[PDB]
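Asker: One structure, pasted below without further comment.
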Amino acid sequence: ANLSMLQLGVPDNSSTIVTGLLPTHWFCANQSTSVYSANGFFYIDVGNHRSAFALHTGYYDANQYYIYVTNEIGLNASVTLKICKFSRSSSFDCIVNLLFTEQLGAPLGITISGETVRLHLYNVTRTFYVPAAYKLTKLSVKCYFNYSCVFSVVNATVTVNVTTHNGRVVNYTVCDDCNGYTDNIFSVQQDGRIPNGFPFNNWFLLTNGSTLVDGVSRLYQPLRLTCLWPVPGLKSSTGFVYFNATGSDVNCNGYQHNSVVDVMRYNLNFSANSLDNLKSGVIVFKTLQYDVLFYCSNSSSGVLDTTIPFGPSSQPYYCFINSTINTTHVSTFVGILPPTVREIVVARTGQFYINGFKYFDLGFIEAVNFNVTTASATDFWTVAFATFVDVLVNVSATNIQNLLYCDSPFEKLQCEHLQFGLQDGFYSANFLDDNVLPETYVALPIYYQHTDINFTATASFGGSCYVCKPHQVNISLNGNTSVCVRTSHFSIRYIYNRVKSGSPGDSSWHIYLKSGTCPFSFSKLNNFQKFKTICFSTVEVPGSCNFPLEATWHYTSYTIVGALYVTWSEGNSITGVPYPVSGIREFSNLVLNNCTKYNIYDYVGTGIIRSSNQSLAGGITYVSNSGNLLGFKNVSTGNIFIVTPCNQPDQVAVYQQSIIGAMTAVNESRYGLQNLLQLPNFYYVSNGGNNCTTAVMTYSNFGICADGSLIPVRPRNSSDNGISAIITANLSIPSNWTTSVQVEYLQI
Amino acid sequence: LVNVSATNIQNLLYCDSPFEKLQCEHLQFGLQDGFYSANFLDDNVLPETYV
Amino acid sequence: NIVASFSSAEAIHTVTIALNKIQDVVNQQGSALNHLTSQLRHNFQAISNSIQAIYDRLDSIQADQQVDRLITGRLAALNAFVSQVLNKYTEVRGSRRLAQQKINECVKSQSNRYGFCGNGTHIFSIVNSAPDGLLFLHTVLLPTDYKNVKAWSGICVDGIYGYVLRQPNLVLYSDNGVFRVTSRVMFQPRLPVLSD
Amino acid sequence: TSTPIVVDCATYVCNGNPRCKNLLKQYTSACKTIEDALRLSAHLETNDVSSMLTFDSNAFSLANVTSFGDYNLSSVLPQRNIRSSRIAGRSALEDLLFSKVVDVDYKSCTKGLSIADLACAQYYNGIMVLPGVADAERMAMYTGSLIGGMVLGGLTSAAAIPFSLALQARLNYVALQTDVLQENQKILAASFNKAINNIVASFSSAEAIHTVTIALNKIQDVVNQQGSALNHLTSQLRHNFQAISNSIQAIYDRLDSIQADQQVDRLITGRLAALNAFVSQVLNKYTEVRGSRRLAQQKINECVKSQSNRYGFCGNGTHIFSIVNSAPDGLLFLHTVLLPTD
Ligand SMILES: *[C@@H]1O[C@H](CO)[C@@H](O[C@@H]2O[C@H](CO)[C@@H](O[C@@H]3O[C@H](CO[C@H]4O[C@H](CO)[C@@H](O)[C@H](O[C@H]5O[C@H](CO)[C@@H](O)[C@H](O)[C@@H]5O)[C@@H]4O)[C@@H](O)[C@H](O[C@H]4O[C@H](CO)[C@@H](O)[C@H](O)[C@@H]4O[C@H]4O[C@H](CO)[C@@H](O)[C@H](O)[C@@H]4O[C@H]4O[C@H](CO)[C@@H](O)[C@H](O)[C@@H]4O)[C@@H]3O)[C@H](O)[C@H]2NC(C)=O)[C@H](O)[C@H]1NC(C)=O
Ligand SMILES: *[C@@H]1O[C@H](CO)[C@@H](O[C@@H]2O[C@H](CO)[C@@H](O[C@@H]3O[C@H](CO[C@H]4O[C@H](CO)[C@@H](O)[C@H](O)[C@@H]4O)[C@@H](O)[C@H](O[C@H]4O[C@H](CO)[C@@H](O)[C@H](O)[C@@H]4O[C@H]4O[C@H](CO)[C@@H](O)[C@H](O)[C@@H]4O)[C@@H]3O)[C@H](O)[C@H]2NC(C)=O)[C@H](O)[C@H]1NC(C)=O
Ligand SMILES: *[C@@H]1O[C@H](CO)[C@@H](O[C@@H]2O[C@H](CO)[C@@H](O[C@@H]3O[C@H](CO[C@H]4O[C@H](CO)[C@@H](O)[C@H](O)[C@@H]4O)[C@@H](O)[C@H](O[C@H]4O[C@H](CO)[C@@H](O)[C@H](O)[C@@H]4O)[C@@H]3O)[C@H](O)[C@H]2NC(C)=O)[C@H](O)[C@H]1NC(C)=O
Ligand SMILES: *[C@@H]1O[C@H](CO)[C@@H](O[C@@H]2O[C@H](CO)[C@@H](O[C@@H]3O[C@H](CO)[C@@H](O)[C@H](O[C@H]4O[C@H](CO)[C@@H](O)[C@H](O)[C@@H]4O)[C@@H]3O)[C@H](O)[C@H]2NC(C)=O)[C@H](O)[C@H]1NC(C)=O
Ligand SMILES: *[C@@H]1O[C@H](CO)[C@@H](O[C@@H]2O[C@H](CO)[C@@H](O[C@@H]3O[C@H](CO[C@H]4O[C@H](CO)[C@@H](O)[C@H](O)[C@@H]4O)[C@@H](O)[C@H](O)[C@@H]3O)[C@H](O)[C@H]2NC(C)=O)[C@H](O)[C@H]1NC(C)=O
Ligand SMILES: *[C@@H]1O[C@H](CO)[C@@H](O[C@@H]2O[C@H](CO)[C@@H](O[C@@H]3O[C@H](CO)[C@@H](O)[C@H](O)[C@@H]3O)[C@H](O)[C@H]2NC(C)=O)[C@H](O)[C@H]1NC(C)=O
Ligand SMILES: *[C@@H]1O[C@H](CO)[C@@H](O[C@@H]2O[C@H](CO)[C@@H](O[C@@H]3O[C@H](CO)[C@@H](O)[C@H](O)[C@@H]3O)[C@H](O)[C@H]2NC(C)=O)[C@H](O)[C@H]1NC(C)=O
Ligand SMILES: *[C@@H]1O[C@H](CO)[C@@H](O[C@@H]2O[C@H](CO)[C@@H](O)[C@H](O)[C@H]2NC(C)=O)[C@H](O)[C@H]1NC(C)=O
Ligand SMILES: *[C@@H]1O[C@H](CO)[C@@H](O[C@@H]2O[C@H](CO)[C@@H](O)[C@H](O)[C@H]2NC(C)=O)[C@H](O)[C@H]1NC(C)=O
Ligand SMILES: *[C@@H]1O[C@H](CO)[C@@H](O[C@@H]2O[C@H](CO)[C@@H](O)[C@H](O)[C@H]2NC(C)=O)[C@H](O)[C@H]1NC(C)=O
Ligand SMILES: *[C@@H]1O[C@H](CO)[C@@H](O[C@@H]2O[C@H](CO)[C@@H](O)[C@H](O)[C@H]2NC(C)=O)[C@H](O)[C@H]1NC(C)=O
Ligand SMILES: *[C@@H]1O[C@H](CO)[C@@H](O[C@@H]2O[C@H](CO)[C@@H](O)[C@H](O)[C@H]2NC(C)=O)[C@H](O)[C@H]1NC(C)=O
Ligand SMILES: *[C@@H]1O[C@H](CO)[C@@H](O)[C@H](O)[C@H]1NC(C)=O
Ligand SMILES: *[C@@H]1O[C@H](CO)[C@@H](O)[C@H](O)[C@H]1NC(C)=O
Ligand SMILES: *[C@@H]1O[C@H](CO)[C@@H](O)[C@H](O)[C@H]1NC(C)=O
Ligand SMILES: *[C@@H]1O[C@H](CO)[C@@H](O)[C@H](O)[C@H]1NC(C)=O
Ligand SMILES: *[C@@H]1O[C@H](CO)[C@@H](O)[C@H](O)[C@H]1NC(C)=O
Ligand SMILES: *[C@@H]1O[C@H](CO)[C@@H](O)[C@H](O)[C@H]1NC(C)=O
């Protein structure tokens, strides 16, 4: 198949494995008309003759969308695609009706998976969502070798060895080998996407708690690839892998992006034979301080074995963590494995997951050695090197069915509405520019006066054991058991002195405050929170809510150490401050001209503040009837400030599953759309021209035509004469009549 | 009834008379000619009964 | 043309409108019920949306409170639904009144209410059923070609006595010297008589 | 008609807050429905009004005041041109009606500079007030076509007749006239001219004053209601529900997500309920207006184009003709009738 690299999804000057709905044999015959079982097709024309193709069902269904293609040739190919319901070629309900102009000799085609229809236009791919497209399993072909047409009927699960050189495709060789590749192996696409149509055979969604079983939602998941390493050859001699796929052996399949990832994902191989599934071996992690060893055994007596089961078991396996500090062989049970082990995922953050489920959490991992003792290569299908992305996922029986990355404006609309494909028409949009803002602070006059507090903890371990508990923790408030604020302003820190040991074995312990029993979070007491009075204590105080102090050894065991107690009463004598402001006599902050978070005379919100000057006689706060600041006057002077919400909403016109244009309040280019018009009360942004036949979408006195340009609406033309009078005159009196039937519907 | 601006008093209305009391009840400095409901609750200390 | 237009002339305009309207009625009935049903998932300020799940976790002393919150919410949803239903009935009653007028005036009798049943000269109408309603097919006449007519306001005999047609809907005209009378609406000429 | 309103599912609940963008996912099937209802309604209304506002260039041209002569019509006729690329402008009466009782320019709501006006202040809450359908040029084209029909009598070509003749025909309809000389016309033209002047004066500031007052009261009422509905919707944003604040940001500045999400969910529930209520109100108003449009069309056909015999319908007297002009969200009809004196 003389495909382009773009169609294949391969890098230049290289050698890769391509899997999926590929073309193979070419039906170079003059049989005119034929029908095949198919999941798609490719064809090549150059000759000046019509050709046509259709994907359909084995019977006529009035409500099935059918796919019809026609090609006509002149200088270029005029290619028409219609996806519609038909009256037993009369269409009456269409998803798409498009014309493309293509290079002669190009291989063009269609492939279907589930309800996803992919249109291959040589240089580009366009995707549509078509209800029950998977039913369209019959292919009709109208095409002869006599007129240059050749085609390949697409079946399924093809694996091809591809070689590229100097922009050309050199080799296209179908494997007789590559058994099972089509379920596990693919090429990394540009920007790290997983190819549409891939079956996520052993790819789990990661969780921290509950799992999804069936439905559609936006997830944050490690599904963008920087590398992908097939049948990697990992052996006990391999050594440690440092997350970034820059190892000497990592011959990634497809595109490679030389950066640093969030996780490594191990897609494990196994069979039905338990004796080919249980392997001796360990997983070792290099943390910032110590090696950590993970391993399992069949009985609870972990000391008797050191294994990793892959695939299905027939008995429980107990898994433990070992780590040693100067012969202090700390060892703990962690948990029981699932009946079947399919995927292991390790984060740089230290989080370790099996089949999506989090088992333990190390402080940090520099590198991993998946130390399976073996005889073969056949323990792994692939190692993936990935980062987190915002994706829309169709989940079924916990598995990924449809993965949509939302990077482009249209994909983002699909995400925003949680819907795999939209309905042509108008949609509201406001793609909030989520980010970190600077904070402004405006308040009535007051002298600045601030005190520091730290809630500190110092700890010792190894009293009789580790994992069980801390030996002792010393808790204090600036060294006291009680500290109060007697100042206008204050701020509070939390400090865990692992450093007291001089040699932080204590880095294996995590000690921190839990959410308390208080109507505030401890860590947020440094925002501009206001009290009449507070007082803090390290000892029990009647009536005082508290924040428990908890300890863990790598998030396996949990125990309470102590608590911070706090009292308070509401009012406005004491204000929390984000940091220890100094020098300043009277504290305030004001940032202008891009988004901020603000607290202004107790109005709290976000937006953009700009200076102005109007004769605003009266008070200093101006609000909407919804209670939102419109502006404020700066007390000591007459300067006024205007407050606006930077994330403005707009209206988007959608047609043929794409963005056509948009109506906005802001004089700027937008969703790829460049051509900006000014209209009496808005701007319209398009990419269309000024010559576009007819509206396809309408409102008011204008319509949006097929290419997005605007067309004025004109009232229906109609007229007649008046009633003739009793006057000597030349009258016009109807002689010949016809008839028409007018249709009216009334609900009863 | 007070009109407050920048924390300062701008307009001070004492509500002793029936009309001033309507202004108070609706929190409004002047009314619109027409009909209004009224119930100027005679707030005070009552004796308590127990049955 | 109408049947074909419905299956798939300016009749296509009129048919399209009827179809759009019929579809709209159908969609609304479905939508209302879906909303009512969907609201059952809107867990109110309670542990769950399943009453059983609440009773499996909490004794009655607390469970009854959690459930009372769900009950309040669900009763409110029903009240809203009822209001919606009643409003729809009111709308339909309006439509039924109109429909009956058209049956009487435009089917049984034949009106002269220009601009009512059909944009033209109404001859007759056919009525059929449709989803939740009636479809009317109004058959009207439309002029195609008309004649130029040399009309006179009247005859003034001896320079003294004007005579004019009694009926204002008629035209007296000169058919190249032959005086004839026609309707102002349709060119059906005849000779005049004194009794005109 | 009435103005279409479209309200953003999210902006009116959590005004640009990325935390709600996640929390609201669970209400997609209940929140999207708000937009569906509002958008559909706007669509349906636009189509309906568009189907009325037709145009005839012959009658439009013949609507010239010189066709009417002794009877005047100058305060009724659209301004023929405003030296601009526009077919027509509002008549003197229309300028009066609109000015006395009184679409948002959204381009201003991004500049800062001034304390925001009310419109932008509503825009900032996700409440958009859309452009209208019955715009001034359409209404003038429609109206002018109706007026020219008064003089475009049933002649060859597009020849017109004197308005005096047109009226004579409309008199013969009622009772065949037996008099060659129109003694009645000068009386009626003069009387008509006074009536029109009285009406315009009555609107600016005879039992016509009764009838005009009623029209004004009704026009004002329609306007007030549209404003009131939006103010209510907007005001409800302040109704802190059972939560710490009414500002989502203020909640997230104080509480971690484990509690903040609950406080915010209470606010979300409340705000979604407010939107549901609003939508119901809107739909009811559309129903009312549809009733009114049906009537208006009947009057256009029977009392403008034809001339009925439906005593008690268009005008309490002997109906000769009616003039139609635009008004805020509607039509104003001026029914010219005869009243016996002696
Ligand atoms: C309760 O307290 C209130 C709270 O403080 C009080 O309302 C306030 O009342 C004062 C009256 O004392 C307001 O007066 C403003 O004055 C501007 C200042 O100029 C005058 O004063 C200077 C100082 O007194 C003089 O130097 C200057 O006179 C000189 O210049 C003239 C011009 O060159 C000349 O003719 C004179 O000879 C002389 O040489 C002058 O006299 C004034 O600009 C201001 O603007 C309003 O009027 C403009 C004209 O109508 C509008 O263009 C502006 O657009 C203003 O109207 C807005 O406010 C009204 C009041 O809120 C609304 O009705 C309008 O609808 C409009 O509101 C819109 O815009 C607001 C944004 O601007 C927005 O928030 C609204 O939602 C809406 O969008 C005005 O006269 C003062 O501002 C009032 N202050 C406030 C904050 O409202 C109320 O009176 C008290 N209650 C009772 C019972 O009394
Ligand atoms: C179970 O619950 C845990 C609960 O904590 C959760 O783990 C946390 O995951 C997030 C995601 O996995 C980790 O937080 C950070 O994520 C960014 C993600 O990239 C996005 O954002 C950046 C910034 O907005 C964009 O540029 C980018 O395009 C993305 O859109 C990482 O980049 C952060 O890595 C930092 O640390 C590395 C190691 O310290 C550095 O190499 C990297 O440079 C980062 O430095 C930045 O952050 C420091 C933070 O202290 C700061 O000091 C530096 O200046 C700098 O800004 C980062 O990891 C979060 O860390 C995770 N939790 C833990 C314990 O680490 C699990 O995902 C959740 N699991 C599941 C399945 O739900
Ligand atoms: C009831 O509703 C109908 C709709 O159901 C209205 O009937 C139509 O009335 C208009 C005038 O009211 C008719 O007038 C004819 O319009 C044709 C349209 O021309 C445009 O479109 C062509 C095609 O798209 C363009 O090339 C052209 O530039 C225009 O933009 C003209 O083409 C007709 O003129 C021709 O025929 C006459 C008659 O044989 C010749 O004298 C002329 O030279 C010319 O060749 C003409 O104007 C339209 O036909 C009518 N519709 C129907 C269905 O007949 C009815 O008026 C309405 N109301 C009532 C009470 O009847
Ligand atoms: C996942 O693990 C399975 C192992 O559990 C692995 O499948 C095995 O692959 C090899 C490698 O892909 C197979 O091929 C064998 O090669 C040796 C080569 O000299 C032959 O001797 C073998 O002959 C036996 O099997 C034939 C086929 O059944 C018989 O005809 C012959 O008598 C012999 O018994 C054989 O071809 C091996 O079959 C399969 N193993 C299984 C269980 O099928 C799989 O590839 C893994 N894949 C990856 C990527 O990890
Ligand atoms: C994780 O840390 C744990 C914490 O201590 C480790 O547990 C220890 O594991 C070793 C092996 O796992 C035990 O070995 C002991 O060996 C003595 C000596 O006899 C054995 O050797 C002679 C010579 O090879 C042979 O003849 C005998 O048959 C024995 O095989 C035994 O007598 C003990 O019975 C025992 O097996 C340690 O005692 C043991 N710890 C505990 C608490 O038992 C665990 O290894 C670490 N896990 C990993 C994977 O490294
Ligand atoms: C809160 O805890 C810290 C630790 O318990 C105590 O304040 C710390 O004071 C030092 C000295 O004033 C600060 O500066 C440090 O100086 C050394 C030597 O020049 C330098 O290496 C360090 O980089 C640093 O500058 C230290 O910043 C400050 N620590 C903090 C977190 O602010 C502070 O005293 C406590 N609060 C109270 C009430 O005691
Ligand atoms: C929306 O943004 C465009 C941004 O390009 C604004 O239009 C631009 O307006 C300037 C100012 O009127 C144009 O005139 C230029 O002025 C400089 C200074 O006098 C002179 O050196 C240049 O030769 C030129 O005249 C500029 O042509 C024009 N931009 C374009 C593309 O024509 C536009 O007005 C903004 N529109 C609104 C409504 O805010
Ligand atoms: C908690 O405080 C005690 C009290 O300050 C610390 O123990 C003291 O250690 C010094 C140095 O070894 C001895 O001279 C004192 O006699 C010890 N005090 C007591 C009461 O035994 C303890 O080590 C601190 N613990 C932690 C975890 O920091
Ligand atoms: C592991 O050994 C280091 C030495 O190998 C221990 O840290 C030292 O402990 C001695 C006395 O016990 C102190 O003098 C040193 O100054 C310590 N080191 C530092 C940097 O302060 C370490 O505690 C042992 N760690 C264990 C058992 O956890
Ligand atoms: C109604 O008839 C006119 C009369 O011929 C049409 O002719 C022109 O159409 C263009 C494009 O449609 C307009 O820019 C011109 O203003 C129209 N001409 C004139 C003289 O007004 C017009 O298309 C017809 N159809 C409609 C719906 O208006
Ligand atoms: C009845 O007499 C009046 C007088 O003969 C005629 O109306 C005249 O029509 C011409 C038409 O160009 C106008 O210039 C005159 O000003 C009209 N004159 C007057 C005095 O009104 C009328 O046509 C006669 N015929 C009919 C049918 O009424
Ligand atoms: C009535 O027709 C006159 C007919 O002449 C209109 O006035 C003319 O408007 C054009 C507009 O482009 C000017 O060139 C002519 O010079 C004007 N006429 C005169 C006499 O000055 C007049 O506007 C029309 N009146 C109405 C109400 O439509
Ligand atoms: C093919 O796609 C690239 C983007 O991947 C674009 O730059 C190029 O112009 C396209 N070429 C053709 C012939 O469409
Ligand atoms: C598609 O499969 C059938 C079996 O399903 C096979 O006969 C056919 O030749 C295959 N298609 C191609 C292009 O070879
Ligand atoms: C693909 O080609 C390279 C070059 O022929 C060879 O190294 C590789 O093993 C081939 N892979 C397959 C699946 O045949
Ligand atoms: C309380 O803290 C101060 C902190 O500098 C310290 O001097 C004091 O001795 C502590 N109080 C007690 C009772 O020890
Ligand atoms: C935007 O904010 C950054 C801080 O967030 C500041 O450097 C920059 O000047 C800002 N202003 C504008 C208008 O870009
Ligand atoms: C003051 O108002 C004018 C009013 O015309 C505006 O141009 C100017 O930018 C304003 N802003 C400031 C801070 O001066």
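In order, the residues displayed for chain A correspond to 23-110, 121-780 in Swiss-Prot numbering, which applies throughout.
If you check the header, you will see the structure was determined by electron microscopy, 3.4 Å.
Placed from the backbone N, Cα and C atoms, the Cβ positions cover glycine too.
According to Swiss-Prot:
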| type | residues | note |
| --- | --- | --- |
| VARIANT | A:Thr46 to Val | In strain: Isolate BE03-40001 and Isolate NL |
| VARIANT | A:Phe49 to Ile | In strain: Isolate BE03-1153, Isolate BE03-40001, Isolate BE03-64880 and Isolate NL |
| VARIANT | A:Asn70 to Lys | In strain: Isolate BE03-40001 and Isolate NL |
| VARIANT | A:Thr79 to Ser | In strain: Isolate BE03-40001 and Isolate NL |
| VARIANT | A:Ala84 to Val | In strain: Isolate BE03-1153 and Isolate BE03-64880 |
| VARIANT | A:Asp125 to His | In strain: Isolate BE03-40001 |
| VARIANT | A:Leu130 to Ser | In strain: Isolate BE03-40001 |
| VARIANT | A:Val190 to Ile | In strain: Isolate NL |
| VARIANT | A:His197 to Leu | In strain: Isolate NL |
| VARIANT | A:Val201 to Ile | In strain: Isolate NL |
Asker: In DSSP terms, helix, strand or coil for A:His197 (variant position)?
Answerer: strand
Asker: Restricting to the same chain and to sequence separations of six or more, state which residues have a Cβ under 8 Å from that of A:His197 (variant position).
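Answerer: Set apart from A:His197 (variant position) by at least 6 residues yet with Cβ under 8 Å, we have A:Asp34, A:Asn35.
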Asker: Report the nearest neighbour of A:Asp125 (variant position) in space among the variant positions A:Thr46, A:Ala84, A:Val190, comparing Cα positions.
Answerer: A:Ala84
Asker: Tally every other Cβ atom lying within 10 Å of the Cβ atom of A:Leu130 (variant position).
Answerer: 17
Asker: Please name which of the variant positions listed here, A:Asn70, A:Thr79, A:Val190, is nearest in space to A:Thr46 (variant position), Cα against Cα.
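Answerer: Its closest listed neighbour, by Cα, is A:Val190.
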Asker: I need the nearest neighbour of A:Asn70 (variant position) among the variant positions A:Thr79, A:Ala84, A:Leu130, A:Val190, A:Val201, using C-alpha distances.
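Answerer: It is A:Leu130, whose Cα lies nearest.
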Asker: Would you kindly give the Cα-Cα distance separating A:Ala84 (variant position) and A:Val190 (variant position), rounded to the nearest Å?
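Answerer: Distance between the two Cα atoms comes out at 33 Å.
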Asker: Over all shown protein chains, what is the count of other CB atoms within 10 A of the CB belonging to A:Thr79 (variant position)?
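Answerer: Its Cβ has 13 other Cβ atoms within 10 Å.
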Asker: Of the variant positions A:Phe49, A:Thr79, A:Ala84, A:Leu130, which one has its Cα closest to the Cα of A:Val201 (variant position)?
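Answerer: Comparing Cα positions, the candidate nearest A:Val201 (variant position) turns out to be A:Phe49.
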Asker: Comparing the variant positions A:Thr46, A:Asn70, which residue's C-beta has the most other C-beta atoms within 10 angstroms in this structure?
Answerer: A:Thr46
Asker: Can you see whether DSSP assigns A:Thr79 (variant position) to helix, strand or coil?
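Answerer: In three-state terms, A:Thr79 (variant position) counts as coil.
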Asker: How big is the gap, in Å, between the Cα of A:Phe49 (variant position) and that of A:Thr79 (variant position), rounded to a whole number?
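Answerer: So the Cα of A:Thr79 (variant position) lies 22 Å away from that of A:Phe49 (variant position).
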Asker: What is the separation, in Å, between the Cα atoms of A:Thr79 (variant position) and A:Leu130 (variant position)?
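Answerer: Per the Cα atoms, A:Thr79 (variant position) and A:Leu130 (variant position) stand 22 Å apart.
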Asker: In angstrom units, rounded to an integer, how far apart are the Cα atoms of A:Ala84 (variant position) and A:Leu130 (variant position)?
Answerer: 22
Asker: Fewest neighbouring Cβ atoms within 10 Å: which of the variant positions A:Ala84, A:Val201?
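Answerer: Among the variant positions A:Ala84, A:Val201, the sparsest Cβ neighbourhood within 10 Å belongs to A:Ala84.
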Asker: If you count Cβ atoms within 10 Å of the Cβ of A:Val190 (variant position), leaving out that atom itself, what do you get?
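Answerer: Other Cβ atoms within 10 Å of A:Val190 (variant position): 19.
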Asker: Running a distance check here. Ligand 14 versus the variant positions A:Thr46, A:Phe49, A:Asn70, A:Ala84, A:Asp125: which have CB less than 6 Å from one of its atoms?
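Answerer: Result: A:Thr46.
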